[PDB]
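Novice: There's a structure below that I have some questions on.
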Amino acid sequence: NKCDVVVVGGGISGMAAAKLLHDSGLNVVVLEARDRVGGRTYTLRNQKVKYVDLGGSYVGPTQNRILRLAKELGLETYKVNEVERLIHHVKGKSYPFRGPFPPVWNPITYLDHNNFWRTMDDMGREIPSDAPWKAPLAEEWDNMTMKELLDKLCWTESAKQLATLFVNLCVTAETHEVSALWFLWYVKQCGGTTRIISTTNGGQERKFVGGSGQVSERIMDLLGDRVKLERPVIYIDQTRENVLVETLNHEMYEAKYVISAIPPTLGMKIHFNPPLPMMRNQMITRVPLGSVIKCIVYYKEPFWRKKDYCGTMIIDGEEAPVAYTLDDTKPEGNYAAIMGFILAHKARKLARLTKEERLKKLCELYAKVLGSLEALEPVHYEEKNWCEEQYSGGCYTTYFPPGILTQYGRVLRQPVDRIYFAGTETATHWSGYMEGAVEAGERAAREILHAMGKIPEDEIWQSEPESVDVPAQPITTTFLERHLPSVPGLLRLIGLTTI
Amino acid sequence: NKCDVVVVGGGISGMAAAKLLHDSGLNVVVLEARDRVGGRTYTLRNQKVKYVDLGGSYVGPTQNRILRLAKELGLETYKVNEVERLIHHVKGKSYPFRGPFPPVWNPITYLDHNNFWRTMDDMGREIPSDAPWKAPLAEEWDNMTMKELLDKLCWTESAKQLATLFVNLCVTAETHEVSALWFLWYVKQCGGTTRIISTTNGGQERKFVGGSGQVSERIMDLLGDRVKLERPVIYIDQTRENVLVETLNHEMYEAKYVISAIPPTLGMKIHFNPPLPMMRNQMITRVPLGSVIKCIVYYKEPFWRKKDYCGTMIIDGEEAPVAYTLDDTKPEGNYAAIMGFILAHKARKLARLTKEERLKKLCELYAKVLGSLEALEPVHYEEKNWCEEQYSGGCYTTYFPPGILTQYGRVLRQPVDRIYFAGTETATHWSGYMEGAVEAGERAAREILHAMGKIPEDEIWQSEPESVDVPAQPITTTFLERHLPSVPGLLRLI
Ligand SMILES: *Cc1cc2c(cc1C)nc1c(=O)[nH]c(=O)nc-1n2C[C@H](O)[C@H](O)[C@H](O)COP(=O)(O)OP(=O)(O)OC[C@H]1O[C@@H](n2cnc3c(N)ncnc32)[C@H](O)[C@@H]1O
Ligand SMILES: *Cc1cc2c(cc1C)nc1c(=O)[nH]c(=O)nc-1n2C[C@H](O)[C@H](O)[C@H](O)COP(=O)(O)OP(=O)(O)OC[C@H]1O[C@@H](n2cnc3c(N)ncnc32)[C@H](O)[C@@H]1O
Ligand SMILES: CNCc1cc(=O)oc2cc(OCc3cccc(Cl)c3)ccc12
Ligand SMILES: CNCc1cc(=O)oc2cc(OCc3cccc(Cl)c3)ccc12
């Protein structure tokens, strides 16, 4: 019943908030809808896999908050396999390569690809991380889909196809579904194109030994009976001196403040008294989550390595159920496995199939991409379609359709009386990720500490020391990358010389 | 506790469903979240206005279901005033006109405007009302916004500005917010551009004497204690023999079937056991409602009529708070008033102001457009910002952003075990309107009657005889309207 702060949601963000408040000496309760903590993270354990992350998994350089939290909890990381060659599969053929981006040989196509990535980052620099709606051309960019932007920017089909895959993979949505402003913000607030797409030196560099679910689990262990499982929140009443929070299983909690640590749209599952202000009322109906099935195929051995393939495949084309894979083999070299994502419309299309039918399609794809009959011999399979989750709404995160971020973005983390907002969606650095979950949960917690007069205003937002274990190499460009013309830039140059 | 069918929501759709089931001899309960019925319809009564519709108000020819239901309940209509001239206000000047479309005099602009409207209806002819995702170009059109389509189609700024207003007014959303496929479906399923934009012979022809709220109120009267007010549904459990429906005020209802008669996205406010199927689970997060403030300014007399203006104003441009008005004067000629809509982003922008600040802005606009100082002397004001409503989500209706209708549209009215789906959003003719509310409520009710083996499958969807009181006249076009080239067509000829 009675406490200082009720945290709604026991994912990483809610757990990080609750831990900070608990450590500060406050009495906290975490009300979690599911029979488990972790939310969009979920580590399955069984004899066949030992452990496997079926939700969020990867961490990397510049994600210093999740790294610090995990380290404090006694967790370790290991590096995702990228020793051997990556594969880009396009128009039914595989092209091995090294470095984060597939090589492009055609001079015109090269200019177009180079300009595409450069322009994404150029536009990103115009967008404040903490206020994307303040970008000089916010309205113009928000009123266009990523599809429209790619149609304008990409003078080759090659670049447009790879860019489309980029968007699908980053935000588990179609290019025509999402705002260009929001997408450009999302990439920029992860540190840019190179950082977001990279394994070595990027977001996919590492995983936690034993799974990411341990973050939320170990915090639950620290908090003991303060975490209440199978307590879906249905009602929040702020009309009286103390806030009243009611659960589906009929319990009532009373608190000074509340942290909402759930996906923004999932605030719709709560009836509010008094009603939410107009802007938040409408915002929470305008912010869907993406669509993805995470699929892990197990093999007797990591046989791809013998062919000098690391297990990374970037697979273009409608027929391919999976557009991206990574080696998911244990650091010990056993439980050989390939992780793949079925993205956006394909998650909808292929959800119709049986688990066995999806396994077959994935193996047949991998056999072709890897030129390896061994891919047709899986030993085990695990998968999770996040689209079916009542208490997530999708994965990885919330996307903004055209027009929404400028009109409603400012209220995303604006407090509503004594309700403060956590959740990765409200972060300003790696929003959408476990890192963002920690940033937002701790910031929301500190907003409450400030409201209680326990800390000064300048302590609400806090910098994070760089990890000593996972140092971040800077993102660099070459002179040629900086200065080579775009395709229309080249055509202008040609038209000028021929005059 | 125990009944045959629980209807969630006591708007027109839920009430129409409940009435049909009740009349068929089933025991029905309507669970309504608010302390009132009517939902997106709301008639306010006070001495100053007598009555005023602050929500849905207009009905017209081809909307035979709402007309039949209202007539049965003892309601009458009257005609919205369209005797005198309409006004199109463009680049700071008023241009009076007659007929449903504002005239264009420049020959290039004429071809562009003519082509715009014609093309909307041309495209609509390929979109099945009951399955827009089956349009031959469904994916191509769904993956584009209306902004993109208008950018392609409109060779003049004049046409683009008017087309933009058209979209904003029809669906209370920006052109860049909405799917082209969904918008073209929406217009087509109302009978096309002429029918949707017309007062005389169209959707805005009539209002109900005493207000549209009387539809839901009078059905509540018929059902008596079967309607439970202030019972927001929070939980639906279908794991057992009978469906269990729980309300926020702790009550439990048990039924054979449920009708969900709430806006699709408001399904999110209900916790489901077992969880919803994947497609519906995500669908209900992808379907927002539009944004609108409905504003009624009252005057001593309908002074505009003296200048041979009917009170209809179509007002282009960003600066104007209100893009469209109609005369809201009572049939008796008293309670003179102008109804105006503050649409889409302007609803968001102007919500920050006080009621008095909005009144001043509207009066000053109307004085400019009507060319009358009388507009500066209001006697009363009423308004309603539908964006603030927890149990509507907005008004008039649900819009589909790009990519959604093709991917999720088919599950809108697909039953989930023993839950059937009503609500105007699930209609196939005048979806978005009170007419669609009736169609969907009655159809959902009949799905349940069929599930119970009480009627055959071919009786689930039923035709409606034409109203004798509000007969429809045909929509016509001229030879020149049909055959004049577009701007690029004229350029190809050159
Ligand atoms: C699903 C997914 C996510 C993911 C990804 C791959 C998949 C398939 N890959 C990632 C990766 O490699 N690295 C990374 O950093 N992130 C990755 N993501 C995203 C990541 O999982 C999320 O960003 C993060 O886990 C989000 O954390 P957050 O704490 O913000 O949100 P949550 O996990 O969704 O937790 C919300 C909790 O609230 C509970 N809930 C929901 N509604 C209620 C109500 N009404 N009452 C009480 N509790 C509620 C949920 O059950 C959940 O536990
Ligand atoms: C708001 C509006 C609507 C409108 C319009 C102008 C405005 C400002 N102009 C119209 C017009 O001139 N002519 C016309 O035909 N329609 C016009 N519209 C739209 C019209 O009002 C709607 O199409 C129609 O009213 C919709 O009816 P429907 O029955 O389908 O939906 P509803 O009215 O929203 O009713 C839903 C009810 O459900 C209750 N509710 C919501 N959640 C719950 C839960 N969880 N539990 C129980 N009840 C719930 C709502 O309170 C509501 O009463
Ligand atoms: C930021 N989005 C999350 C994300 C999770 C992931 O597991 O792999 C990615 C791989 C990505 O890029 C791989 C890549 C490499 C080369 C070209 C293209 Cl298009 C994409 C981008 C994002 C991700
Ligand atoms: C479809 N939407 C509902 C609707 C309610 C209404 O009250 O007036 C309208 C007026 C409309 O059109 C008026 C009009 C006339 C001439 C040109 C343009 Cl752009 C619009 C269209 C829809 C409506």
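In chain B, numbers come from Swiss-Prot; the residues present are 3-496, in order.
Header lists the method as X-ray crystallography, 1.7 Å.
Backbone N, Cα and C atoms are what each Cβ position is placed from, and that goes for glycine too.
Pulled these from Swiss-Prot:
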MUTAGEN   B:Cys5 to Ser  No loss of activity
MUTAGEN   B:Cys156 to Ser  Complete loss of activity
MUTAGEN   B:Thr158 to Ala  Dramatic loss of activity
MUTAGEN   B:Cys172 to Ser  No loss of activity
MUTAGEN   B:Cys192 to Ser  No loss of activity
MUTAGEN   B:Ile199 to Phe  Alters specificity towards synthetic inhibitors
MUTAGEN   B:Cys365 to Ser  Complete loss of activity
MUTAGEN   B:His382 to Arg  Significant loss of activity
MUTAGEN   B:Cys389 to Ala  Complete loss of activity
Novice: Kindly assign B:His382 (mutagenesis position) to one of the three DSSP-derived states: helix, strand or coil.
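Specialist: Once the DSSP labels are grouped into three classes, B:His382 (mutagenesis position) ends up as strand.
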Novice: Out of the mutagenesis positions I have (B:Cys5, B:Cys156, B:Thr158, B:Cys365, B:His382, B:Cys389), which ones have their Cβ sitting under 6 Å from ligand 4?
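Specialist: Among B:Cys5, B:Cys156, B:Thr158, B:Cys365, B:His382, B:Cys389, near ligand 4: none.
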Novice: What subset of the mutagenesis positions B:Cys5, B:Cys156, B:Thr158, B:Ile199, B:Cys389 lies within 10 angstroms of B:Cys172 (mutagenesis position) at the C-alpha level?
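Specialist: Within 10 Å of B:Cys172 (mutagenesis position): B:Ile199.
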Novice: If you count other Cβ atoms within 10 Å of each one's Cβ, which of the mutagenesis positions B:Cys192, B:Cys389 has the most?
Specialist: B:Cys192
Novice: For chain A, which of the mutagenesis positions B:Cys5, B:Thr158, B:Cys172, B:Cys192, B:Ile199, B:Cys389 fall under 8 Å by Cβ?
Specialist: B:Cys389
Novice: Quick check for the class: what is the C-alpha distance, in angstrom and rounded, between B:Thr158 (mutagenesis position) and B:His382 (mutagenesis position)?
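Specialist: Cα-Cα distance, B:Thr158 (mutagenesis position) to B:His382 (mutagenesis position): 40 Å.
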Novice: Among the mutagenesis positions listed here (B:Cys5, B:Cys192, B:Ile199, B:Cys365, B:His382), which has the Cα closest to the Cα of B:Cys156 (mutagenesis position)?
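Specialist: For B:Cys156 (mutagenesis position), the spatially nearest of the mutagenesis positions is B:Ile199.
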Novice: In sequence order, which residues at least six apart in the same chain have a CB under 8 Å from the CB of B:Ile199 (mutagenesis position)?
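Specialist: When sequence neighbours closer than 6 are ignored, B:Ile199 (mutagenesis position) has B:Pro102, B:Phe103, B:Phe168, B:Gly205 within Cβ distance under 8 Å.
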Novice: Looking at the mutagenesis positions B:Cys5, B:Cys172, which one has the fewest other Cβ atoms within 10 Å of its own Cβ?
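Specialist: Looking at the mutagenesis positions B:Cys5, B:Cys172, the Cβ with the fewest others within 10 Å is that of B:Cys5.
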Novice: Using all protein chains shown, find which of the mutagenesis positions B:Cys156, B:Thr158 scores highest when you count other CB atoms within 10 A of its CB.
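Specialist: Neighbour-count leader: B:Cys156.
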Novice: Which of the listed mutagenesis positions (B:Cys365, B:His382) has the least company, meaning the fewest other Cβ atoms within 10 Å of its Cβ?
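Specialist: Counting other Cβ atoms within 10 Å of each of the mutagenesis positions B:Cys365, B:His382, the minimum falls on B:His382.
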Novice: Using DSSP with the three-state reduction, classify B:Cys172 (mutagenesis position) as helix, strand or coil.
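Specialist: In the DSSP reduction, B:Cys172 (mutagenesis position) maps to helix.
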Novice: Just the number: how many Å between the Cα atoms of B:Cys365 (mutagenesis position) and B:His382 (mutagenesis position)?
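Specialist: Cα-Cα, rounded: 11 Å.
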